[PDB]
Amino acid sequence: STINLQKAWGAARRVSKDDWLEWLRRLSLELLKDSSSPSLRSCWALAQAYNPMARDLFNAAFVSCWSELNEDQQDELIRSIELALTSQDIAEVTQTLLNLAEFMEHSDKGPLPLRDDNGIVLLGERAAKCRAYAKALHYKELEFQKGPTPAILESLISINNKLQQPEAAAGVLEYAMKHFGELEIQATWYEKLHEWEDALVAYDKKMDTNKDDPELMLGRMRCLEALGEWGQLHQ
Amino acid sequence: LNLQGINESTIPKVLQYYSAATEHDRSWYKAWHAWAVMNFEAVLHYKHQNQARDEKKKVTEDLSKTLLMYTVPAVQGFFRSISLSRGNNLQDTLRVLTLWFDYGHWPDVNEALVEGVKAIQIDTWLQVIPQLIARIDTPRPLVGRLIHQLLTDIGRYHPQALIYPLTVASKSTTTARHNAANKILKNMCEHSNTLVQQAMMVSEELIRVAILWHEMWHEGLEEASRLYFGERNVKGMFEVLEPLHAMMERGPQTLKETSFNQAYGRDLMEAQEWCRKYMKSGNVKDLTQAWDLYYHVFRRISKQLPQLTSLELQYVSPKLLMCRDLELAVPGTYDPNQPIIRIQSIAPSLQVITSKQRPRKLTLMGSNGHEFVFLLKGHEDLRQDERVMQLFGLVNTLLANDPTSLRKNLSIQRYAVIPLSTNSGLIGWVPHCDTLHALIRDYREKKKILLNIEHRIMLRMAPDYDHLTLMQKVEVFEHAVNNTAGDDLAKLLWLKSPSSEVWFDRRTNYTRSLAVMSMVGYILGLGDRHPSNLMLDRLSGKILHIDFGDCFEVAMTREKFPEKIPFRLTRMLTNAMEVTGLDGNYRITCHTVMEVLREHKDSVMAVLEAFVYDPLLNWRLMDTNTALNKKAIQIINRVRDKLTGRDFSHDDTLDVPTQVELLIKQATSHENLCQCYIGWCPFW
Amino acid sequence: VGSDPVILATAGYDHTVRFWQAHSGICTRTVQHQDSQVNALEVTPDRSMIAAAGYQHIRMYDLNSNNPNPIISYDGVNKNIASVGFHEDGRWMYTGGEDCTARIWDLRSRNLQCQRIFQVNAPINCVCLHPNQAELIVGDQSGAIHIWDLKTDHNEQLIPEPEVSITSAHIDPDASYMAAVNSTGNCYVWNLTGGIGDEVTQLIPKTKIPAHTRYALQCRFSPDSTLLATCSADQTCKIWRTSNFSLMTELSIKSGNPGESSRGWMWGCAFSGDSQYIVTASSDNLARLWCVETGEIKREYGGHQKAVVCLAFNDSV
Amino acid sequence: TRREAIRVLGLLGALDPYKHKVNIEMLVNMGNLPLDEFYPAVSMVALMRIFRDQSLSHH
């Protein structure tokens, strides 16, 4: 259970969904024999019979295997996690790979050191493609408590219309008034939250200073068709 | 009202203006609702005119003979609203009584109650049963004697929901109050002769389970000693001792009562003889032996107070062991449209909560195979805490018509308070819920952090924290906020949920359900609320509160720095809400509550006229004065001024978002948090 | 100690009151306090003793004799006595409580009670007094400056604006300007009127200056009627003048570290004889001697170990 | 079937879920016990999913 660890990690030969689902089953089989506790061995005889048995005890067999090696092949485990979801993203495979990074942070030993970033952008975009909106809000307080950059708060407005929580996105516009200013306020927030009354002053002060932007031209012409003023729109 | 208002010229105009709308549609509810409200406000306006222009019997007669003319629009306007209410009987029932509470000695009221009481359905007046008993001592032969006719009509259907307010009526203090209650109890024994004699046996023995014999002698000595030693009491000390001297005539019957006889029953009867050696002159040596015996038994009682963890019911009250197969149903949940659910028996052993105020956590046995857990208290105040329980359901009733309130789906849980006596009661314990004192204090040992680690450093900074001035309590506040972290309470929720979809829902339910009583308690006037009264659901995350019994200047009477803090603004309640700012789940949550609590005037002005005018509950205004006419007008004045929102500037009427903004920066800044008591703990 | 015309005393939280000298750098002695705090410090103008006031006690120390003892302790008044007022030579004494009372005390009387009671509707924050017992200026929490007379009770109630919280009040010896700084930072400037035998004192609104943003602590005029300082809690102080209101020197004790805050505030200020030196008390346990015009570090005394709120200052030469 | 079932479900109209609701364990025990006591207390948790009515008839 030591020499054979360097075989099923760096494969990178997965094309069809049979192979992508066959890798995780033998990975769950490999995680069983490394643990010194005898409770993990009894499920190895049942894993050959029951086929979803890989989706039963993969959380408990991960920490007992990660905390056993002598701090040398853990980076190979990180590279095996990171190179598994690079290309050809299957949805349940990404669900399994995000469930591997779930059991660790409930303990008192710290979260997993994936990418030396604790898994913010890499698994969050995969959960956003798999429509996990409860998982998309977990790294938001990771991004907020590690330095507010202007590429954070513009992504939470796109995960609120399909969440149908308008009060969570309504506490965003007044947050930038007394903390951020005026230069960081765009017309993206007024479009997805379905209002077109107070933003017309912003479209007039934005489109008259610079040239006629095409996206702002498409957004300006909705001000007459969403409120019911079809007289000026025909002109 | 927008142009002129109320004067002596628009009163006969609006009568014609509403009787024009009345004659078209008779089945239209508002023609007998709004016209009835317009008739009801005229009596209160005339009373305010009399008390503000004349008083501050020659004017009383000119008021009464004028109200005799305005009676025929007033009394008959409500009964058509109660024959067509169909669900909202919280307003149409009491308004024919409050005038009857004031001027019920009239023959017009006598002929008016014939067509209303004898021509109403039975499913309307099944909710006003405990409220119509507390007016038993009326000297008028017409007002105080209609209840004996009313219980004949009420008691014909559903007799199971009647004895729970009738039990506390036969245990009154003076003589003339409980004689009519004994007459009521003799009148109630004409149906089956099964429920009264067994319900008394259940109630008195559960009171015997609730309080013990040796528990009351603790405060019975602590009062009767300290009054005589500190406040110069002579005759009131015997008045304190005389309920204890009027107890030992029944005699011991059981094993615990025999243990009390062999443990203490030798000097309790004898010490009265020492009192008989005190009444002749007032000597010292003829009484200090009784003080020696009292101080000897006080320590022997106090040594057995940590030795009360689990008890068996055969020692204290084995009267629930002889005969079985009763009909005692579940108290509080008796619905007329649901089948009855009876209780088989009582559990022999039950876990008892040990605390400072000595509660009990009792259980019952249902008929479906499920347990029912209740809280049992004693020597406290809950007669004022049960008058705020009926207003917890009418909010959920009122939020079921406006489409903004339907999109939030409020789930405000409630229960029913069962009265036991003037000092003890039964609290409905909501199962699978918890306070936050058991979460943080068990989570604090998980990260190797002791309790006072934020406190002792302040003792390094300023050991006179309860003695500083106003300007010197400014820098000491933010030392536990800026230095220490605040994401500790947000992780203990993460260590409980199995997934993240339920987790964010429960964490946001922790926040969206605290701003629904923060303004209702602002109307009611809450203050000095320790977090052990919080009630958090450990399955869904709902916010409830208990112990509402210090409102209306009672919380602003004490001298140990009385705070002006309506809702909590510590770091826990701030960092529990997530990182979008401070108005995400607070401003939009308060956007909905304001209209549904503002324009429903008939429901918000139908509850506070009951317990304030209750003569058994005015004593909370007695605790302010170390009379009632000056205070009772100003209470409703303050209620109206908080409902209109004209509390700070009295020039204009502010709208909804400005009034929401007024309840933000009044507790955000630090001038109101440093005028607080040490028990509030702003460093948490 | 008693022969020093520049008297400077600093009190802390560890029951220590220390007298500091000007140009020597030698600590004289310490004064032990009994289980409470001292809220106000003021040198009596007789150049013999010093008065103080704290929680549930009013005591006075000595300047000539080392390690004195309390002889007469006027008690009976509780609940955070903060504001003090004294005679121009050291005869009368006035304490300010929060119970809406204006007590009149004496150092040579017999009764241990007050003389008369003036009732208001708000707790008293600041007390200002004329040196010959003429008028009384009372600041409150609600924002109503009261001018009161000792023998006729001519009330003058002035409400500038609701939702304010004033800090301190001061008047120049020329009796011509008055400044009121709230908790927000609005500096109300009022012009006086030279009425001695008539008590005219009709106030005129000169100029409102919102100088500071955060909370203020204390404002004080210059003895030469030239400058005006307003201490704030944002670790800086922008001193101004009277005539033209020009920014001369911004005394900034800020750190610049975003990961380390709450070092020390600008608690107390004291103008010198020619308005050149100033005494600065902070919470960093480093008593610095800043300058008015230049604004640099001259002397440094790390003697005290706890925070300092008030000081005692006298230039009785 | 697919092109007509959409017509059936769309010719009725829309529907709100708040009126529809009027008509109509795994990670908990680990939060109290440490990892040394959870590793024997998980295998039967991995064994009771076989004890749901399906996967017994062949093994």
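The numbers used for chain C are those of Swiss-Prot, and the residues that appear cover 8-324, in sequence.
Placed from the backbone N, Cα and C atoms, the Cβ positions cover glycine too.
Per Swiss-Prot, the features are:
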type	residues	note
MUTAGEN	C:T51 to A	Reduced ubiquitination by the SCF(FBXW7) complex
MUTAGEN	C:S55 to A	Does not affect ubiquitination by the SCF(FBXW7) complex
MUTAGEN	C:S72 to D	Impairs interaction with MTOR
MUTAGEN	C:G192 to D	Abolishes interaction with MTOR
MUTAGEN	C:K305 to R	Elevated assembly of mTORC2 complex; when associated with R-313. Decreased sumoylation
MUTAGEN	C:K313 to R	Elevated assembly of mTORC2 complex; when associated with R-305. Decreased sumoylation
MUTAGEN	C:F320 to S	Impairs interaction with MTOR
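Sequence features annotated in Swiss-Prot and their locations in the structure.
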residue: C:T51; record: mutagenesis position; Cβ within 10 Å: 23
residue: C:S55; record: mutagenesis position; Cβ within 10 Å: 12
residue: C:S72; record: mutagenesis position; Cβ within 10 Å: 12
residue: C:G192; record: mutagenesis position; Cβ within 10 Å: 17
residue: C:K305; record: mutagenesis position; Cβ within 10 Å: 10
residue: C:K313; record: mutagenesis position; Cβ within 10 Å: 15
residue: C:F320; record: mutagenesis position; Cβ within 10 Å: 19
Whole-number Å distance separating the Cα atoms of C:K305 (mutagenesis position) and C:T51 (mutagenesis position) is 28
C-alpha of C:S55 (mutagenesis position) to C-alpha of C:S72 (mutagenesis position): distance in Å?
9
C:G192 (mutagenesis position) versus C:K313 (mutagenesis position) - Cα distance in angstrom
28
Can you tell which of the mutagenesis positions C:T51, C:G192, C:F320 lies nearest to C:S72 (mutagenesis position) in space, using Cα positions?
C:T51
Rounded to a whole number of Å, the separation of the Cα atoms of C:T51 (mutagenesis position) and C:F320 (mutagenesis position) comes to 10
Pop the Cα-Cα gap between C:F320 (mutagenesis position) and C:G192 (mutagenesis position) into the table, whole Å please.
26
Using DSSP and collapsing to three states, where does C:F320 (mutagenesis position) fall: helix, strand or coil?
strand
